[PDB]
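Below: one structure, written as C-alpha cells.
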Amino acid sequence: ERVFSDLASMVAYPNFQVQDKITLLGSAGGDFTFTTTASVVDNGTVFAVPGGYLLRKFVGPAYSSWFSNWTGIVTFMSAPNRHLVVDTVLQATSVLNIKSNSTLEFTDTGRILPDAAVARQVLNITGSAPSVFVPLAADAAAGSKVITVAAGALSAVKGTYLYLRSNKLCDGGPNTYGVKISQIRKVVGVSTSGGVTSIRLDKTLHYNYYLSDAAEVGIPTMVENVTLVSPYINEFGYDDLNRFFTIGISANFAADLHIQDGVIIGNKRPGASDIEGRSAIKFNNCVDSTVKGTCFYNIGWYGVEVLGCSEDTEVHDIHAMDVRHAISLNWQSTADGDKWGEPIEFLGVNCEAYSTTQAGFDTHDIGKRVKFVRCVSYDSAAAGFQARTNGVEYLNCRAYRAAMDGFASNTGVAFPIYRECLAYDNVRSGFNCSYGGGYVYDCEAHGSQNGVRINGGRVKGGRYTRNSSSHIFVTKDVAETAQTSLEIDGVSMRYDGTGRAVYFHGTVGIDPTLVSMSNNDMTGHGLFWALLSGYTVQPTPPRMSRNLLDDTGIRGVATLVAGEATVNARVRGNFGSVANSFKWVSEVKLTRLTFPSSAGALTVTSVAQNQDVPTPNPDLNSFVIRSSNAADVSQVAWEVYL
Amino acid sequence: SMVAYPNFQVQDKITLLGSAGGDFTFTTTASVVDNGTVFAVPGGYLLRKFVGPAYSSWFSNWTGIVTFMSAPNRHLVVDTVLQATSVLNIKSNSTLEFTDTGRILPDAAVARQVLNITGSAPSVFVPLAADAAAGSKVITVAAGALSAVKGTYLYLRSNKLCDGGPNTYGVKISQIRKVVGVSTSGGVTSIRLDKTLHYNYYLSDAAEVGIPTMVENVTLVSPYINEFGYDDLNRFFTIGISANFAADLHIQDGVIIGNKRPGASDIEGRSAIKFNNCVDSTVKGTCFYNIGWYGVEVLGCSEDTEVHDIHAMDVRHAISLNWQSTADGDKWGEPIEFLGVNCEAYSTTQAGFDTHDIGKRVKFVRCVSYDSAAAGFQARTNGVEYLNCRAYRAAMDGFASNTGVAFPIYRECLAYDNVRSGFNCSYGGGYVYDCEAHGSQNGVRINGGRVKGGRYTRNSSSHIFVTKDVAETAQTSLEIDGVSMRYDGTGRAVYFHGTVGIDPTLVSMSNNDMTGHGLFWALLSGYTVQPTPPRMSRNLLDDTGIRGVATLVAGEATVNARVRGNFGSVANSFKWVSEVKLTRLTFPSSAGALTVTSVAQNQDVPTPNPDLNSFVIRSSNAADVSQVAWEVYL
Amino acid sequence: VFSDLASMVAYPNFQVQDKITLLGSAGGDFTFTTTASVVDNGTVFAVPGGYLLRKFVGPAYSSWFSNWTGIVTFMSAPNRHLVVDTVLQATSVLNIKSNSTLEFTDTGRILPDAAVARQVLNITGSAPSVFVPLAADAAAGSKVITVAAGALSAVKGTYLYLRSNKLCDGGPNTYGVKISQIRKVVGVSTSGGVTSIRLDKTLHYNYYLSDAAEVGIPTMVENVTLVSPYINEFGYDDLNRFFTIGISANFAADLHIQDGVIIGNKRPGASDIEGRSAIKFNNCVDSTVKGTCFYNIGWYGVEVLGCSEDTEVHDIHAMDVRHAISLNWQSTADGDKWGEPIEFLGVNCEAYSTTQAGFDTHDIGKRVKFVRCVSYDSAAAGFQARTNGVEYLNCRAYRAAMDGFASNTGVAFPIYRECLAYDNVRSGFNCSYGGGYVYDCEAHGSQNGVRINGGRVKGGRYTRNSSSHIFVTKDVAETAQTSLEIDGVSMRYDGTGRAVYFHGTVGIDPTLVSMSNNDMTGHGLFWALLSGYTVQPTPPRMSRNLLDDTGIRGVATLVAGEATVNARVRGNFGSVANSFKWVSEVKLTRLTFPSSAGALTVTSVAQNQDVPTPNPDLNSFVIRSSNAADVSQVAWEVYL
C-alpha cells in the first residue's frame, strides 16, 4: 500500500515490491503494479523506477491523458494489439505509426494537432511490398481459385497475404503510364503434390496471370485490422498558426483498415491553391478497407485517394468541402520506373462534395469495377464527376453548378454509364461523354448550354429542359475521335423557350444518319427541332420514328370526297436545300374507319405550311389525303408524328 | 455519510462504498455540484476519480444527471432506469449512451419533453454588403459589423420566400453555414463558407446574417425513452428528443414509446424526434411505438438530414418534413437535402412518409409503408423523388401528391392493394417511371406528365385513370409509353375522365402491352360529344391472329385476324381501328399500292369469336397477285 | 489484499465489511457476500463463508475469468455485457440471453472444440407450449386479433406466435409448409367476452377459423448484440478444429450481428456438409447481420428460415461456402412445419467461389430483395430464385459455371433491374422456367444472354454471346410459353451470336413474341436463329427495329411513277422450316407534291449474293406509285 501525489515522487521510490498496491494522484493518476521484468517504457502505461518498472493496471482501452508526452504515445502504438482513446489535445512532433490489430479512438474533444514547424504525415499504417518473388509454376487464368508454385519456393501461410504481379498492362482504362497488373490475395488453403504447391485464395484472380508475362508472386508485409474511430486531425484556426501537414492518414499494404467519422482539416490555407500529394486519406495497395462518415475541410489534394491494387474499397457518407477531388482513384507515374496496380471493386455511396477545385469525384485512367451511388457534387470548378477509366457506373448521382460539365469522361475514355443521374445548372453540359461514347439512361440535365454532349452510344429515357443551345449535342471532343451509332429513344426534350432538341455538329464530322430517334417527346420545337452547323452540303437526317412534335392539330377524322380531302393540322416539314438543315416531313399515320366499295390506297400529299407574317399560324397548315380510287368516300383517321 | 464529514484534508485518500460508489479527491477549487462526480463537503468538494465515461449509477438523483449534462464535453452511460422530473439538456461535444438495461422514464407528474438539444438564434443580424447568388462560396459584410470565427456558424436569412413547394404560409428563406475562411479588405469582410448558398441572397430582399449559438457534436447511442406498460401507469411525454440549432446531432438505434395510448387519437406536436434548424444530423435505426404525432419531424432550415433504417408503428407519420405557421408572424426555413432510406412504417394514422408544402431536394429510397389510414407516401412539396419505395394496403393512395403540388417522381416504386390508387398525381402532374400498381380501383391517377414502363394488374376500374383532383386544375400532355397494362379480368387499360374536362388528344400511347382488352381498352365517362382519341403507336391489343401472310387474287385478299375497331358515335367512346402493318414478300409486275379495308367483326351470340374477325387487303393494281405479310397493332 | 486466487479464495475469515484487492492476472477489487450467488470464477467466486463479487461499472472482460465454463455461466443470465479480450477455448455451447452484448477486441476469439464438432453461440427462445384459437377471422392487414376473454394473457411488449393450416404462399412450397408469424403486443382490451390484442405490425396472411387459426405465447430471446464475433481462426484445419453451426438463433428478436469473421466448419475447398451454416436465423424478427466475413463454410453463410421477418444482411463477404445467403424451406417428411421468411433484404454483399448458388432462396419466402450484391466464380448460379417474384436491383454475376441469374422448376417471374452478368458460362439470365422480367439488364460472355419463356426483356445491352443474345425457350416442353415483349434492347452483332433464338424443339411459337425498337445492327439476314421447326413458323411482330447502320435513309426522285433505290433493304422470302419469311419496313414520306402524286409502295427487293462475302451496298428496292406519272421526291427509311 503506497500512495503518491505526483509522478516524480512515485518514480523515485526505490523500495517497490511486486506485492505492493501502488496509487498515483493527478491528471494521469491510476493504480500500478511493480515488476522486475524488462518492460517497454512509454511514460503512460509503463514507467521506469529503481529496481524495475511500474505497469499501469487496466482493462479495456488506454487513454492519452495517461501519457506524459507525444513521444510516449508513439512508443505505445509502435506495438501491435493496442487500443488507445485520444481524450486530450495531442501535439504531434512526428508521424504516429499504427500496427496490426489496433484501434485508435477519439473522444469528442480528443485531437491530434500537427506540427507547425514541419509539414509531415500524421497517421501512417505502413506495410510493404515483397522483396523477392517466385514464378508461378503454371499460367493462372482470370477466375482461378488456386495458384501454383514449385514446392518449397514460397512459404504459404494460411490467413496471410500474397502479392501477385506480371508484366501485363492494367486494363481498366487507357492506362497511359503503362502501369502493370498486381493483386493482393489471402491464403486460405494449401496442398502439395508432385512437386507443386497449390495455394487456394480467398478471392479469385481478375486477370490472366501468364508465364509469358513473367507472372510471379511474393509475400508482402501487411498491416491488418486497424480501426480509426472519429479521427480529428488539426482544428479550425490552424491557418493563423501556420499549422499544416502533408497526408493525414497514409496507408500502404493495409488490410481491413476501417476509418469511421472524424474530421480532417487544413493541409492548405482556406480556398488556396492545390498542393500536390497532400491528400487527407491515402489508400495504396489496401484491401477490404473503408472510409465511412469522415468530413474533410481545406485539403490541398484529394479527400480520399485510392491507388495501387487497392481492392474492395468503399467510401460512404463523406462530406468534403474545399478540396481538389473529394474521391480520386489514381494512376501511378512510371517516369522513374515500372509501377504495378489499379484499383479493383470500388464503391462510393452517399458522398457529398462542395467547392472542389477540380472534379468532385474522380478517377484517373486505370481502375476496374468502379461505382458511384447517390453521390452529389456542388459548385465544382471543373466537372462534378470525371471518369478517366472505362465503364465507370453512376447510379442516382447528382451534379449542381459545375463550372464545366456535371458528369464527364475525358480523352480516350470509353462508355461511362449513367443511370437516373441528375444534372442542374452546370455551365457547359449535364453529361459530356463525347470522348468515346456513353450510355445515358433515364438521366436529366437542366440549366446547361447543352444537356448531353455525346459522340455515340445511347440516350434512353430521361428529361431535358432549360438548355440554351440544345438538349442533346451530337459532337466529339476532337474531330479525330470516331463517331459511333447513337440511339435517342423515349427522351423528353420539349421546347420550353430555350434551345433546340438536337444539335448535329457537322464541324467535327458528325453524320446524322448514325443517329436514330424514336418515340421522343419533342413537343413545341416546330420547324426548329434540330440545330446544324458546319455542313458543306445538306446532310441526310437521322432515322426518325413516331416522335411527338406538336400537341394540337395532331389527330382527327377526314371524309374523302371523290378520292380526296384537305385536312387542317399541325403537319410540318422542310423542303429546302440549305446546308445546315434537314429535308424532312411529318409521318402521318392513316387508318380507314368506313369501308365503301370505292376504298383505294391512301397517301399524304400537298403539305402546305402557313407563312402568315409576322406570326405564322400552324393551325392553318394542311395536307391532302388522296386515294388511288377517284370515287373513294372513306372516313380516314389521321395522326401526326415526327 | 461522506458529505457530512467534518475534516477532509487534500492529502486524505477517499472511498465511497455502495456498489455504485468509487475513489475521490478532496479540493477547495470551486466545482459544480452534481452529487455524482462532484459533491460539496465542509471546506470544499470531493471529485470522483475516473477516466472515460461517467455512469448514471454514480448519481444520487435525476437532478444531478441534469446538472452534469448541463455542461459541454460530457460522456454519460445510462446504466440504470432513470426517473425524469425535468428536461435533460445535452450540450456540445457530448455523448449519451444507453446500456441494454438503461432507460429514461418520463415524468409521471407532468407531461413534458424528455431530451432537449438547444442552440439559439442570433441576437443580432447584420446586412449583407453585396448580393450573394445561389452557389456563392463567400458572403460579405461591412468590416467590423460582426466577428466571424473560423469553425463557428452563421445564420443567413432574407425576405425571399422558400421555393421548394407551394409554401402557403409564406415561410421565408434561411440557411446555417460554417465559417471556414475570413479576410478583410477595403472596409468589407469576406467570409468563406463550408457549403455554398442554395438561394439568391439579395440586398433587395434585406438579406442578413447573424451568429447563432449552435449545439454541435452530440451523439445519442440507443436512447430508450419510456417502456411498454407506460399506459397502465398513465406515463406519457410531449416531444421525446427535441433539437433546435444543432449541428452534427447523431441518433443511433434506441426505442421511443408511448406519448399517446396505444391506437389512440393523435396529439398535435407530440413528435418522438424533432429536428428544427439542424444541420448534418441523422437518425439511424431507431424504433418508434405509439406516438401521438410524427416519428421524425424535420423543419426550419434543417439541411443534410438523413433518416435510415427506422421502424415506426402506430404513429401519425413515420417521417414528416414540416412547414411553420406564420399566423403570429414571420417564420424562416425549409428543409434542404433530406434522405429517408430503408425505413418502415406500419399502421400510421395519416401518411406513412410525408412532407408539407416546403422543402427542397427530398428523397425517399427503399422505404415501405403498410396499412396506412391515409396514403403510404404524401408529397406536398414539389419534385419529391421516390426510389424503389413500396406501399401496401393504404386506405387511400399508395403514393400521392396533393392540391397544388407539382410533379413527384416515382422510380421503380411498387404499390399493392391500396384501396383507391397506386399512384395519385392528379393534382399537378407526375413522372411515373417503371412503377407497378396492383390491386386498386385505378393503378395511376394522373392529369399530365409521363407513365413510362412498368406493370399494372388487378385494378378494378382501369390501370391508368386520366383525371384531375378538381376540374379547375390544368390538364397537360401525358405520355403513356412501354407500359404493361394487360387485361386480367379486371378493369380497362385507360379511363379518360370527361367529367373534369379531359381531352384525350393530350394523351399519347406508344408501345404499350394492352393485350386482352379487345374493344374495351378504354373507359370514358362524362363526355357529351364523342372525343377524338389519343395518338396511338404500335401498341399490342391481341396475342393471337395478329401476324400472317395473305396472297392477293385480282388485287384483293380477305384475311381472318384479330383486327378490331369501333365505328359508332356514342359520346363515351372512341372511333378507332387497328394499325395493320403491311409488307410485300413477292414482287410481281402487277404490284400496286396496298391498303386495308372492309374491317368486319364477328358477333357470335354468347361470346364473339375475334378469330373470325376479318379485313381486306386491296391493291391499287387490279391484277396484283403479291404475297403480303400483315401485322396487327393498336 | 491478496495476490493470486488460491490465495484470495482460500482466505478463511472474510466478512461483509472487508476491502479486498487481487493483484496481478484477473485483478481488481471485490466484496464478500453470504447470499447464494452463481459462481462463474470471474465476477463471482465461492469462498469460505460465502462468495466474492467483483466490483465494476461498464462491461465485464473475459480476462477476468478462470475458464470457458465460467464465461458460459456468466452469459447464461440476461442483462450481460461481456468483452472478449482473450482467446477462449470452447468445450460447450455458449448461450446468450436477452438484453445482452458480447463484444470482441481484435485479438479476442472463440476457438471451437477440436474433439467434438458442436454449435458455438446459441440465442434460443422457444415455441409456445399451448395455443388458443382465434375468436374471429383476421384478414391480411389486420392490426388486431381476438381471442375469447381469459383464453390467453397477452402482455404489452411481449410476443405472440400465430399459425394456421393455410399453406405458405411466397413460392411453389413443395413441402407444404404452413403459415406462421411472430408479432409484438402493443395494446390489449377486453369487452363482451372477447379480448382484442393490438399488434406492432399487421398480419400478412388471412388467418381463418376454417384454417384452424390459433395463437400462442413464444419465449423470445430479445435485444442481443454481437459485436465483431471471431469464431475459429486460420490454420484450424491443421488442428482438425471445426464446428457445426457458428451462431444459431431461434425465436430471437432484435438480434444484431456486426462485423466479425467466422471460419472453418469444413476443410478449405472441401465438400459441403449438410446443416453447417455459419449463421442461422430461425423464427427471428427484426434481426440483422452487417459486415461479417465468412471463410470455408460447409453450408450457408447466412441461413434464414421459419417465419423470420424483417431480416437484413448487409455488407458481408463470403468465400468458399455453399451459398452466401440462403432463405430456406423446412422438410415436412417427419411432420408439419410452419413459417416462411417475410421481408428480407440483402444489400452490398459479396460472394466468391460458392459451391452452389451465390445468393439463394428455396421455394417459400415473401418480399425478398437483393440490392447491389455480387457473385464471383460460382460453381452453379450466381443468384438462384426458387420462390416467386424475387427482386434484384443492380446485382452483378461474374463467371458462374451455369447461369449468372436463374429461377428454377415451377418458379414465377423473378424481377431483374439493371443487373449485370459477365462471362457466366451458360447464360446471363435464365428465367425459362416460369417467366421473367428483365429490365435494363446486361449480359456479356455467355452462350445466350437471356433464356426466357415469357415475360419482358425491356432495355439493356447484350454482347459477346456465342449462340444468341436472347434465347426463347423453356426448361421442359410442358412449361407454358406466355407472351414475350422484347423492346428497346441493344443486341447488336459483334462477331458472335445472333440476336434471338427461337426454340422450336420445345414448342416455341414465335408469334407470341413482339420485338419493338431494338438495336439489332449488324446481324443482316442472320438476326434470328431457329431450330426444331418442321414447318416454317410465322414470325414475331416486329416494329421499328434497327438492323443496318449504312444505306438506311435517303431521298429518291420518282420518274414515271418509279425509283430504284440502292439501300441495305433486307429480307428472306424462302420456305426453309428453320427460318422466317420477312422483309424490311421501309417508311416512305413524300417531300415534293406534284399533281401526279399517287399512293406509294415498296416492291422489287433485290439482294446481292456475292460469294463468299455478299455486298449489301448493292442491295436495292423499288418505290412504285399508283400514279404512272408520279415524279415525287420520297424520303425512305429502312427498319426491321
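Chain A is numbered as in Swiss-Prot; the shown residues are, in order, 10-651.
Method of determination (from the header): X-ray crystallography, 1.5 Å.
Backbone N, Cα and C define each Cβ position, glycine as well.
Straight from Swiss-Prot, the features:
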BINDING   A:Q130, A:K177, A:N217, A:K291, A:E314, A:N339, A:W340, A:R378  substrate binding site
MUTAGEN   A:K291 to A  Almost complete loss of enzymatic activity
MUTAGEN   A:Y311 to A  Almost complete loss of enzymatic activity
MUTAGEN   A:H373 to A  Complete loss of enzymatic activity
MUTAGEN   A:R378 to A  Almost no effect on enzymatic activity
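Using A:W340 (substrate binding site) as the reference Cα, a 10 A cut-off selects A:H373 from the mutagenesis positions A:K291, A:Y311, A:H373, A:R378. Minimal Cβ crowding within 10 Å, among the recorded positions A:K177, A:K291, A:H373, A:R378, is found at A:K177. Listed in sequence order, the binding-site residues from A:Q130, A:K177, A:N217, A:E314 having a Cα within 10 Å of the Cα of A:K291 (mutagenesis position) are A:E314. According to DSSP, A:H373 (mutagenesis position) sits in a coil region rather than a helix or strand. Residue with the densest Cβ environment among the binding-site residues A:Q130, A:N339, A:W340: A:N339, by other Cβ atoms within 10 Å.
A separation of roughly 28 Å, to the nearest angstrom, links the Cα atoms of A:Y311 (mutagenesis position) and A:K177 (substrate binding site). The record assigns A:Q130, A:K177, A:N217, A:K291, A:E314, A:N339, A:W340, A:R378 to the substrate site; their largest pairwise CA distance measures 37 Å. Under the three-state DSSP scheme, A:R378 (mutagenesis position) falls in the strand class. Its Cβ placed at the centre, A:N217 (substrate binding site) has 17 other Cβ atoms within 10 Å. Neighbours of A:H373 (mutagenesis position) among the binding-site residues A:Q130, A:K177, A:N217, A:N339, defined as a Cα within 10 Å of its Cα, are A:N339. On the backbone, the CA of A:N217 (substrate binding site) and the CA of A:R378 (mutagenesis position) stand 17 Å apart. Taking CA atoms as the reference points, A:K177 (substrate binding site) and A:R378 (mutagenesis position) are 18 Å apart. Its own atom aside, the Cβ of A:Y311 (mutagenesis position) has 29 Cβ atoms within 10 angstroms in the protein chains shown. The Cβ neighbour count for A:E314 (substrate binding site), using a 10 Å radius over every protein chain in view, is 25. Between the C-alpha atoms of A:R378 (mutagenesis position) and A:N339 (substrate binding site), the distance comes to 14 Å.
According to DSSP, A:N217 (substrate binding site) sits in a coil region rather than a helix or strand. DSSP assigns A:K177 (substrate binding site) to a strand.
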